[PDB]
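Novice: Have a look at this one.
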Amino acid sequence: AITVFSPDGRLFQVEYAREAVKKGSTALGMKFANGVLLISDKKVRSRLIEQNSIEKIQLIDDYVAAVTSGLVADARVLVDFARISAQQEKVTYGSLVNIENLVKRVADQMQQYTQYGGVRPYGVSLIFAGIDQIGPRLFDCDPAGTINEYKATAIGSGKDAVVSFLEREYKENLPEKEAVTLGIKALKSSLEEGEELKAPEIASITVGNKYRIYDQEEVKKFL
Amino acid sequence: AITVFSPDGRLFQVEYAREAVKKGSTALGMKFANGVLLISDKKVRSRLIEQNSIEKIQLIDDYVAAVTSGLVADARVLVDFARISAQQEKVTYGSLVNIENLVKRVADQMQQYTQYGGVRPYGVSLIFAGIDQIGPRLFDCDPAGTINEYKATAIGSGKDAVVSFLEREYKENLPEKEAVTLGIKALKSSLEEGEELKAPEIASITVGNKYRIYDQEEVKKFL
Amino acid sequence: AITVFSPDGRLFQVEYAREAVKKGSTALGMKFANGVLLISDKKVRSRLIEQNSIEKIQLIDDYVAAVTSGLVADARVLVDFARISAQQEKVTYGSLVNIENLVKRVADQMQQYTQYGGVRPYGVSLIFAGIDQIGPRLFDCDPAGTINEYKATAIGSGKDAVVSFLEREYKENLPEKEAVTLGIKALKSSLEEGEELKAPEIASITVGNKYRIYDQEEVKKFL
Amino acid sequence: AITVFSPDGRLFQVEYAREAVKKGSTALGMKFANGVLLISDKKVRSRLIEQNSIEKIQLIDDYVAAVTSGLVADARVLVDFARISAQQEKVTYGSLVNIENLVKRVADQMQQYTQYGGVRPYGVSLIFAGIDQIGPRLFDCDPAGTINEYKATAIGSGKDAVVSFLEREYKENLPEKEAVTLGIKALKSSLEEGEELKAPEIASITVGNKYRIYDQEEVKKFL
Amino acid sequence: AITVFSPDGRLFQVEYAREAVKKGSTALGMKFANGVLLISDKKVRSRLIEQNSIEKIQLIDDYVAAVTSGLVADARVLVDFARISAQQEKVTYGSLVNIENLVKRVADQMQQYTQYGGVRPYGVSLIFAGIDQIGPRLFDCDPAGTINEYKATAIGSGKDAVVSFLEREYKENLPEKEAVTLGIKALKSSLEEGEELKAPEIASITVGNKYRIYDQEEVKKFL
Amino acid sequence: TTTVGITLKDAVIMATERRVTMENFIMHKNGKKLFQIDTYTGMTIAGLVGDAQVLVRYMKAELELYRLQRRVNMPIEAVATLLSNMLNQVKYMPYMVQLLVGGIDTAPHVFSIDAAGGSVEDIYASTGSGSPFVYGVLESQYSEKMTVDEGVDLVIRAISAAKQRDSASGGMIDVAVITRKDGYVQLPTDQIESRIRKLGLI
Amino acid sequence: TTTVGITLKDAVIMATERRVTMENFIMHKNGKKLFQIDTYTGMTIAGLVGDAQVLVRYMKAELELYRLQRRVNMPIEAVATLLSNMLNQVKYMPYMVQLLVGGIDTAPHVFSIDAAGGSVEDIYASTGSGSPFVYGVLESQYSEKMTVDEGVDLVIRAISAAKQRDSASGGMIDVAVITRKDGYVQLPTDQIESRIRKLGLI
Amino acid sequence: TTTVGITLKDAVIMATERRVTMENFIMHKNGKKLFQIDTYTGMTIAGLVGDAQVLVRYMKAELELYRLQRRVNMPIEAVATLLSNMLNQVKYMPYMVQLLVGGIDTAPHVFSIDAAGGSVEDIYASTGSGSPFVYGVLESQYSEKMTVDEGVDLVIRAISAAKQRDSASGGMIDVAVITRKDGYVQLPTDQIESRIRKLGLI
Amino acid sequence: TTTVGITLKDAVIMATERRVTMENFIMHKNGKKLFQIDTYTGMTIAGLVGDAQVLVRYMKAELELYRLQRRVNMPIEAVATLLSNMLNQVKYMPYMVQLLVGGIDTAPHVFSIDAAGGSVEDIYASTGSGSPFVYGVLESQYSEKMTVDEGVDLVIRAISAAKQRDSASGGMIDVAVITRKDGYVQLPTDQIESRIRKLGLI
């Protein structure tokens, strides 16, 4: 086995996977009036890249979306797992009543890869956001399988800076437009010194409606 | 294999898991007149956290509840296991006569993960409390799978201080209200020096009734 | 593999498990006129402990009982195994003619965990006592799977002192009351210097009868 | 396990496989007006080699082609896997609508070989190009299983030089002939100092048509 | 696992197996007018050996033959595998259209033994020669599973010297007799200093005919 | 056997008789065929007794576990869907039962489920050998505007008619009323008897 | 075969005859069909002898293990439930038996269980080919207010009537009385014979 | 049961009745046999209810997952092909159903699929016991040049004729219209009733 | 169903009709029974539609993969051999089909394959319920020296005769011509109709 207890009761392989997540791109999510939104920073690298299929925000179904950070290959595997898990619940019961159950299924898979030798832990953190029978939900999940629910949270390299900005300026029941504006300011605050902020990805959903992916022009009128 | 005997007859991986439990939040339980109660300390960290789904006290069924400390991801796995185990007993026999059997099933699972290579031991301690055919019961369970039954016990970082307070002031057949008052004092005694005591989680059950989760206002009138 | 031969032909992991047994509580058993008895020392630790479910003496069936020492979690697993083994014999044949066969099944399980890599050896010693077609029997079993039959024997931390006391004062065909009195004296001789002897657990069985668990008052009239 | 996290959150075995890819031959692909093209450098080694079955560009089906770099034996295994995966999709649905799904199946296989002990990661990078329902596509895939989509990209030893040349001179919607001419110039720019450029392999496909393998004479009229 | 990537991207166990092949006997093959031929050096060791069953050239079927070098025991296993693979193709389709497919099946087996822990790589190199629907074919295969097609090639200890001789004197469409004469000269050039050249093994096949094993007298009239 | 379930404005009423035929005679005159399986959910069973009792135990465990894991009761339609999947999965080795599921989540619901997993929602339904007699009563007398008290009298009359004509049915009538305000309430037999006298059914 | 179990105020009475047909003739006139399976629990068997004897051994082991692991006796309803699950699990490859389970946990109980796992509690029950004759006697003479002594006479008369009319039944009658105060008590044959003379049954 | 699907210039029209026979009588007069399974795809079911409902759930999950993974809707022909593979894979342990799949990807399409996985595209098709009566109406009155409004009237008349002659069919008619411009639109019952009066079908 | 395949000097001609019986009536008048499975290879199907369509998909995938892996098309005899192995491997759980495979590798070939994997090469062959009528036409009129144009007229006449006498056959005739110079060419229906008028077949 690889993931074993250290003398002080720590799992080093889990800690090291957390370092891998610290290198990923920054993403954030927050709850607003009757809804929830997700933002992911799309740093431009080269003109030669097809900047249409980046798709940092991935739909799990019409009412659930996720954003990830860290090892991108491991992240794709977990997103696929979440989509299959969501479809299995709908087949068995006819609907998805609580998003928290779906997150726990994903986090249980991640926990399993920290207890059994012969495999390594996923180097990914995820944020899940959507609408269920209880209303707007917002969770994250770390490589160890730890789950928490937030009014607002962030992942990635700039997570510490974005959270501190949200720790001072975030409000509840904000309108969609104002909430999106607040999100950009938090994202801009973590930017590398005097770097410019390129067009990020925006998605939002409101009670009674399906997910909405913001168009490029709509995002353009926010910088 | 990882968990092997040391020259003096000790299992180091089991000992190290006990260190992980020492970092968990403090929880306690005690028996009172015709019932048993559970208390878990809900330390507030950030405003951004949704302090409704913390749910430190988890119901196994309507008459059995548990509180855990240590690796939270491992704790969620064991709680799920306990719920499935409880439902299996009810299907086979039509009822749950002795809570001790349910605890042993959980502790046997934990013991297994200390004897076979390729896996590591759960880094969790649990307290089970409820009513069965024998009456009010209160058990704990450690990472090695050791089980004990108590009139009153505690787990977590402040366990040593809380137990010492209970070792001097605990009484039997105390009324519910007085027992709850005593529990808060024990919890306050282990607090970090002059730290304040935020609203914890309270649950109780009485012979003939189901479990009761204390409301926020009810907990508020105890500080 | 972990349990391998040392250059001098010793199995270190087996030896180390024997050290774990040396830390367990002291227990003893002896044969008397038409019967056998078991005694286990119940050291009191805290008032907060429910001193009713300690049950150091465990019934395998109505005519067979056991006491263990060492890793308590491993001991519970082996006791469960013995109970299932005993029930399987009764189903196949309709009765249990020789207790020695049941002990060998338990010791074969323990021997297996010393020869195959990927597992560690049980850190337990056991004493089995009961009545079968041959009459009163008394065996012990060590972590290696070694079995012996005795007129009187002891396990645990105080085993060396208790055996030496029995080596000089034990008699055969003693009446039940006198045999129990002799057992207390042996137990008191191993006590930590001038420590007091708290109420231990007593069980006995006589040819033609089932096992008897001594009541607290009956034990009280022996100190 | 072999592929484990380093203290800084890196997978060394994955990094080392990337070094193996750096030793492979240089290949490139770019999108042009209503199509996509692939170029692979066929360095001549010996007259004794049968320079007809080199086939650096491998057809996955009539509309999808790939080029690889690195461990050639591992590359052949992955190409075979891609062909079987493509045929399975056609059997199930009757057609292949999105090439991206086929690439993800290949990259998921490669990701699996980085998380489970007992196997090593594939030392290959691949470029997939073809026409699907969305139009012309161009992807690459690295040993970790990372996927990206490009207007133009390169793999192999000369990848850094070729990409820099494309980073300055590449245009969109270029005619086939001009795009092929641009590709040769990028390939010639990475050549070892004053080495000559031997006849490489060229393949192209246009919306509505199948893949075309350029004949030797056609390639000859490009140097 | 044993075969893992080195820091510079190399598989040491594969490299070491290549050293084992370097100790094997020298063999060669070349294409001639409407056919292909194989030569293997039969160094005489002792009179006590039965020099009839050496059979360095092994028939895979009537139209396909192979020669190997390196670990002779591993070579026998791979030859057996090739014969079974060839028969399976004939059963499924009724014929063998392309020898290259048969070689890839053998090389895929060899590649597998370089990626999965618990096994070591075959220490063998092989040359396959025969006639199929495309005509005369000549391949080799190395321990890594690398395949190449040649007009002429060699394996074994003297491979470097024989190839250099062929690199300067080999011609195409040579008659059978002249091609065989050229092969002997290449074999003699690699001989240990002034060692004599004993009667080697010769096999050849021509379009429309089956394989021919040269008789001892026929080989004798070539030295 | 005769079971029935009807929906009213904001209530569900379910009822059965109690006769259990075994060994081809009336061995048990006081069986149980109506079960509460959740806080606001009930279930009636017809067919093989052993198969039905096993299914009741499975449903109680699954619904209880669902409510603990997701903090809300399983919706009635999801209860029917879960049952449909389990029955269909063994359709060639089937539970030979006919089931009725009724309850309240945000509106009253009654579902009928057959042995092959076919599940259909209806305003009212009836199962067992006495069911055709019940449908005659319901067709001529049921009204959506009935009060709860009127509905209880209706199901009692319907089952009484079945007991007069179906030899497989008999015994005392059990009735359950499900509302959001009061939950699952099993009517005590004393009121059932009192209504039977008041309705002239002796 | 004829077996019977009845419940009184604070007691359970169980009784069988002893004739075991094998090879289509009366091979064994002195079989055993009534077994104690727990401290306050009894069991009667009808049907295939081999299947029934295997089930008796399984139940003795399970109940004994249960009592050791949980420090209390298994409740009678749980005993019936455990049996129901085992029989239903092999319903298509079944134990061809009919069983009666009776005992005391906090009140007397009698349960009837069929081959498919159907389990129903009743105040009294009877199994075997002689059972219809027993039900006639019980229907006309059973009373809940009977003393234990009256109940023993009743079951003896019921089984004697079955022996006069069912050729598959015969032999001496075995009777067991279960109470909390006295536990499982097998009546000695001498009192059974004495009662038979006193009741005029020769 | 009667289901029908027809293709027009740039539209697909699908329609069913609602009668669900169970226990050999008309238990449910208001069943559901027409389902939307994708943005521009619909499905009708005939045969065993349990088998059909399971298939509907499977198709909804697969199509939804497909659209998420590949960013486009599954083409109608691929929908039919996927169904054909699943049914044929269990041909000796089959889903006893007859299915119609219709929708728009770049042109309208209707596919008929049988229990053994045979899939055939057609301009129009009909399933269920009432289908032969529908084919008579379609053969004499269908025209490819009909407007959407004319097509809706045609399918309504065809199903009404089947209800007059096939006892297994009955109830209110459900109709869905699929176009690229408007998507999957379930016609409200008020217009269905209004058309029924206008066409003289009472 | 009626399918036919004939060999000429350097060509293969294959042809079918289009009627697909399902649910014991003429549900689809425009089915497809002739498929191109390789560059110079064709296939006709008779029997169970679902089994045949699955086989067509399998053959397209295998032949395509073969050609990619070995750089040449699979020879026609190898195509027949591969089919023979697959069918025989499940002979006791069989695909209930009759197949014709035709194509050109270095000479024209036609193979007939039955459900048990028996494969026989022939100069011409015919399958389906209309085949006996086709063999009568071919026996009296076929000649190895016919031109391609004469052969197309011959197969058209043969299938037309079958349609007059086999009720299971009907619809428009599809024809494919396979040559090395031109490859697999599906004759457009306009020429098929024109030939039908010219031959006096209305």
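Numbering, chain D: per Swiss-Prot, residues 11-233 in sequence.
According to its header, the structure was obtained by electron microscopy, 2.1 Å.
Using N, Cα and C of the backbone, Cβ positions are placed for all residues, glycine too.
Sharing the record's features from Swiss-Prot:
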MUTAGEN   D:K66 to A  Prevents PAN to associate with the proteasome and stimulate gate opening
MUTAGEN   D:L81 to A, E or G  Prevents PAN to stimulate gate opening
MUTAGEN   D:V82 to D or G  Prevents PAN to stimulate gate opening
MUTAGEN   D:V82 to A  No effect on PAN's ability to stimulate gate opening
Novice: Tell me the Cβ contacts of D:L81 (mutagenesis position) under 8 Å, same chain only and six or more apart in sequence, or just say none.
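Specialist: Result: D:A30, D:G34, D:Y132, D:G133, D:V134.
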Novice: Using Cβ atoms only, which of the mutagenesis positions D:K66, D:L81, D:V82 are under 8 Å from chain I?
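Specialist: Near chain I, no listed mutagenesis positions qualify.
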Novice: Report, as a single number, how many Cβ atoms besides its own are within 10 Å of the Cβ of D:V82 (mutagenesis position).
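Specialist: There are 18 such Cβ atoms around D:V82 (mutagenesis position).
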Novice: Give the sequence-ordered list of residues that share a chain with D:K66 (mutagenesis position), lie 6 or more positions from it, and have CB atoms under 8 Å from its CB.
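Specialist: D:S35, D:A37, D:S50, D:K52, D:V77, D:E211 - these are the non-local Cβ neighbours of D:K66 (mutagenesis position), listed in sequence order.
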Novice: For D:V82 (mutagenesis position), name the DSSP secondary structure in the helix/strand/coil scheme.
Specialist: helix
Novice: Helix, strand or coil at D:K66 (mutagenesis position), per DSSP?
Specialist: coil
